[PDB]
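Working notes, structure below.
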Amino acid sequence: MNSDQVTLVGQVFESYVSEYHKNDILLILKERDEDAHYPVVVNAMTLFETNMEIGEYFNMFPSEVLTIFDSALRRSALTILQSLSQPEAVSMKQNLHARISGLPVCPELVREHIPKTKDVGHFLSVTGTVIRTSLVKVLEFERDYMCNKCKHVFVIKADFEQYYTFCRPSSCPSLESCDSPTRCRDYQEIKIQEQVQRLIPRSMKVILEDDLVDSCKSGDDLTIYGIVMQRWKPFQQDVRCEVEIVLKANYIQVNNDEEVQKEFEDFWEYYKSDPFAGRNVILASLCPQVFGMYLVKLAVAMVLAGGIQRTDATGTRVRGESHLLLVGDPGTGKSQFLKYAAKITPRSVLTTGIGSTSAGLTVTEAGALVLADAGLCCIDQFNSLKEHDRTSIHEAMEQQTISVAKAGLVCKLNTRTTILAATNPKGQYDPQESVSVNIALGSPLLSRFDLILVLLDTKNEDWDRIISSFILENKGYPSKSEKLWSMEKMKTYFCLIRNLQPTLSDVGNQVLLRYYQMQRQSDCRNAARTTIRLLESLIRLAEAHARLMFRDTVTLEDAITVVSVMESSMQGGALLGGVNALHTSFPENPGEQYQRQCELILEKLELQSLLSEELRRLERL
Amino acid sequence: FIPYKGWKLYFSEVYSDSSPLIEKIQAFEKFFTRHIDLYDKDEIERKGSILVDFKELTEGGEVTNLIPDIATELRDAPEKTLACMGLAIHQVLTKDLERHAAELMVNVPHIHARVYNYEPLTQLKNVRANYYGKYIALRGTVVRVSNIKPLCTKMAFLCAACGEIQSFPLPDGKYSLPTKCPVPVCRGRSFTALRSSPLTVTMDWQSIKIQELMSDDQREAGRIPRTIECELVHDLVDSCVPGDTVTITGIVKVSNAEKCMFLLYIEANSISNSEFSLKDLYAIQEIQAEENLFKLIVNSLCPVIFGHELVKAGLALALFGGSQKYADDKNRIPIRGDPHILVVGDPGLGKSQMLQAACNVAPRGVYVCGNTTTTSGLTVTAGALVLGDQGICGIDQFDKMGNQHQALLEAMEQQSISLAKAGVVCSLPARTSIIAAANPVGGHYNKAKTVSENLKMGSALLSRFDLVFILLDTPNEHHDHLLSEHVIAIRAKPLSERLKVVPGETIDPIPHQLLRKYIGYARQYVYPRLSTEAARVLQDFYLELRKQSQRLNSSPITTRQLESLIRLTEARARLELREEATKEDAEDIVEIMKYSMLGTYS
Ligand SMILES: Nc1ncnc2c1ncn2[C@@H]1O[C@H](COP(=O)(O)OP(=O)(O)O)[C@@H](O)[C@H]1O
Ligand SMILES: Nc1ncnc2c1ncn2[C@@H]1O[C@H](COP(=O)(O)OP(=O)(O)O)[C@@H](O)[C@H]1O
Ligand SMILES: [Mg+2]
Ligand SMILES: [Mg+2]
């Protein structure tokens, strides 16, 4: 390169670092130790837009720029030390480094796939996970060997391209014709596997150096801004030489459009007079290959909504998710719902159940529950799930954490997953002889499931004809209106409402408390659904219903909806009556039904002081 | 002064106007010059590839007019004839770019030559010694795709004394030394490596294994077909997935150091992706031309067995199959389009050869017993179901299984199978048409009991199957006489009589070899669909079936039967090579259905 170019580049970086990076260098100067290591973080877009010439000089030879910036940082530190007013609690350090970040979003610099052979000497950005990890080891850099046959000492260095080997020199750079270890560094070796979510992918062997050692973990998402170079091997006569692709790291990250919003507020601002029309439209687009079955489709959305985790200070943490289980005669559509819900959720694992061994349901290696962190694992054929395995999940289903010390290793892992289940009612189902009798599951397990919906096929002469016409005429989506919704829109909708944190209110909790106190003993209090875990779920479902309607303040409507749904969930013994889930259709007008439901609920449980306020609010809208 | 600027990159020889290749150069350059206005400039500029079709060369153009020795020259000389394509392409592109620039410099890179559509298919089992360095063509599948690793071909060397470094064309990745250097003058040597200069060039690499199909020569020996390796050079790779049907043309070379002991491998030159002869078509039209096609195909599956018309009709219906529904493409959730038939009856009725013949007449089949296989055998551990993809995987001795019953409900219904190691994704398709035959629990089935206790089957696995035929053995008089006469002679209107053969006529069966080629044509050129007239009959049947059997005791009737009736009505539209649904078409699937349903429970 030209002599003036590097000088101008160094001037640019030193000016930028002196203008925008005084606090960090001041902090770095005021530290103990003399010569260990100290990095500096510098953004790229700002200095790229400050001068147009630096970018062209940078993104063609990404080797000299780092050294020039290191020299600029050194001279800046020297200048600051010279112009210092408190030279007592300060120390001068000879080891500085550079770390650039904030690369543009150009398609050819944010490539997700590993380059084949075309990117050598190009600055790239890759993302992926971690598989293997080596040990901390120390290299030798430079020797300063004894001077032979001459006087001036030699400062020969090592070469990276030859696996850190040393070549014996014989031609001295001496002016005349006469021609004849307290240094340490750091090292590591890591393997990166490309993610499958955004895609079998191959592996990238990344090499770390200096401070980057002991800064990565197995099983985390990484983003490295490194250079791509080639590593050779010693040559053998009359064979095929071997090469490899590596990635020298220069920076690391531990990371783990207004149009979509504007569309969402347009949608939930148009539906202002009628708030339940939006909810009806949301529920209709779920699994639109099935006719009817309002309650189950609402329950699936409520379960998939989620909740918030609330951990106490010292040791304890409570559950913040929900679980669902369905029972019914074969041929009702249980598998369709699981298949459809296995796709909307970003991360989901589909398993057979009885065909899955103990290596998946628990830890062995990662199984199924641990592998589905922050996701949803679907469970099928729960009738005979290998009773040992069927009972060895009580710990991880309620405490969200496994605690195993098999073979004297003492390993602890985290698992937070919503479980969906569907099993056949072995034996001819009866209206009486509650689920604990027909399916014969233990009471401790038949308490952690929030909603248990029962499906029964009975004698009717209308639903059969409607479903026969639906199947035969091939009338996909009988509502020919072009509202629908695409699957990507639903995925974005359910991936965006997970960020809101609703807060409880006073017109709310009183209703749930009175309902729980009333239900704790009416005349039979069932046998297993009247424990303390009932109220712990009545809040998690009422809160989840509030995150599907774009708000963060629970009101009377959410409480009424959740109470009605959960009361309908409890088959047989109840306080209003049981309604079959399958024989339910979308109401033509939801406002009148909501008003009737509120008037029916708020009379026998004495909260009449709220009914007047609610009717006044409903009238004035 | 040389018109061809890229001479150094191409052939490495001193330029002299005496080689015979010059005439070929002008012939090929003229051929490319006339036919130039059909190729996208950007694709050739980026990825060097000219997909020259051999038919155009064979068409008798100036390529053959100027020189008639083109096929012989191509076969005998692998590289001399091949690189003339690259020479002509480079020259024509560079002159076109020069003309365009002058009207309103040029550093175009290397362009490879691609010659495909090679007509004489020299299949395997014939390449041992003679086919050395001779251009041939192959055909097979891919099973052993491997990883990538770069290699170097023109890495540079250091120079002695003065400068003037050089870029020796190292051959096929074998390290060598420049015992002489051209340079201006003086001695050579300069034996030092300089593997950092941009003179060094690298390219990708791959390795593929090919297993050759069934083809012909159905020898009883269990010798696996021979396999030959493949090597992809440049701009290729990631063009294949485990399991395909590919045609590969390339030079045949000999490897080393698997010591004068070597093997055989092929360097690829062109890859394609994805056939019936004219005589096969003529035969299938004559087969379609028959006046009674259903009788001829139902009474030719197995002529040894006498009687049992309906079971053979059901097997014939199962062999063809139905249609696959991809409704609501954004989410689909596809539904399977093949039936499943179980045969249960007393021993000695012959329910073990109607299945052997059905397995024989199939594009892809497999026969497995019910005692030598476990859960790890039927499912993936490559299980039997995977090997029977797009075919039939008939299983014998079904009743005796007692532990693998709950292992195939997911596989047959989900239309897919996942990994059996803790269920950690890695799913593979498995399309099967499982056919099973079994005997009652107590040997002979008595006539005064309940049906449920005589099968030892739950309500889950008994409802998946579309048809469960029940056969009885009763001591008649006429039937036994006729059967005895037939079984000794071998050693020397409802839809039940129109198919029976009245003695005194010839019903000469079609050979199974010809019938095998018929199913393959049927299953990939006709997609039947239901008509408005036929759906009414099925709906009416379902309506009186449900309302009648919802009170009586029988297997519960779900919505699965409505889909099964549609599937079977679609099935009786690919046997006759039609795309409709006539009223008789739906009426013929009612009488057959009344042989495991109501017509039998009594
Ligand atoms: N409302 C409906 N509309 C269309 N098809 C339906 C409906 N209900 C059930 N089905 C059919 O029933 C099948 C569902 O079977 P399912 O009951 O999930 O099996 P399992 O009992 O083993 O879970 C689907 O293939 C679907 O075609
Ligand atoms: N209709 C028939 N015509 C000629 N042979 C028959 C007939 N039915 C049965 N057989 C004889 O019975 C044998 C088949 O026995 P099979 O009933 O399949 O045993 P399994 O009941 O154990 O399956 C064959 O060898 C065949 O010769
Ligand atoms: Mg199922
Ligand atoms: Mg048999």
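Shown for chain A, in order and in Swiss-Prot numbering: 1-180, 193-211, 216-272, 281-388, 399-655.
Each residue, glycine too, has its Cβ placed from N, Cα and C.
What Swiss-Prot lists as ATP binding site is A:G352, A:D353, A:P354, A:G355, A:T356, A:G357, A:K358, A:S359. Under DSSP, A:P354 (ATP binding site) is assigned to coil, being neither helix nor strand in the three-state scheme.
According to Swiss-Prot, the mutagenesis experiment A:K358 to A carries this note: Loss of helicase activity and DNA mismatch repair function but does not affect the interaction with MCM8, MSH2 or chromatin; when associated with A-482. Its Cβ taken as reference, A:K358 (mutagenesis position) is surrounded by 21 other Cβ atoms within 10 Å in the chains shown.
Listed in Swiss-Prot as a mutagenesis experiment, A:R482 to A is described as follows: Loss of helicase activity and DNA mismatch repair function but does not affect the interaction with MCM8, MSH2 or chromatin; when associated with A-358. Taking the Cβ of A:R482 (mutagenesis position) as centre and 10 Å as the limit, one finds 16 other Cβ atoms among all the protein chains shown.
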Which state, by DSSP, holds A:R482 (mutagenesis position): helix, strand or coil? coil
Can you list which of the recorded positions A:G352, A:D353, A:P354, A:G355, A:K358, A:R482 come closer than 8 Å to chain B, going by CB to CB distance? A:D353, A:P354, A:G355
Would you count the other CB atoms within 10 A of the CB of A:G352 (ATP binding site), including those on all shown protein chains? 21
Give the subset of the binding-site residues A:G352, A:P354, A:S359 lying near ligand 3, defined as CB under 6 A from any of its atoms. A:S359
Sorry to bug you, but what's the C-alpha spacing from A:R482 (mutagenesis position) to A:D353 (ATP binding site), rounded to the closest Å? 23
Which of A:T356, A:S359 (the binding-site residues) has the most other Cβ atoms within 10 Å? A:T356
Integer Å value for the Cα distance linking A:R482 (mutagenesis position) with A:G357 (ATP binding site) is 24
Taking 10 A as the limit, how many CB atoms besides its own sit near the CB of A:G355 (ATP binding site)? 15
Using C-alpha atoms only, work out the spacing between A:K358 (mutagenesis position) and A:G352 (ATP binding site) and round it to an integer in Å. 8
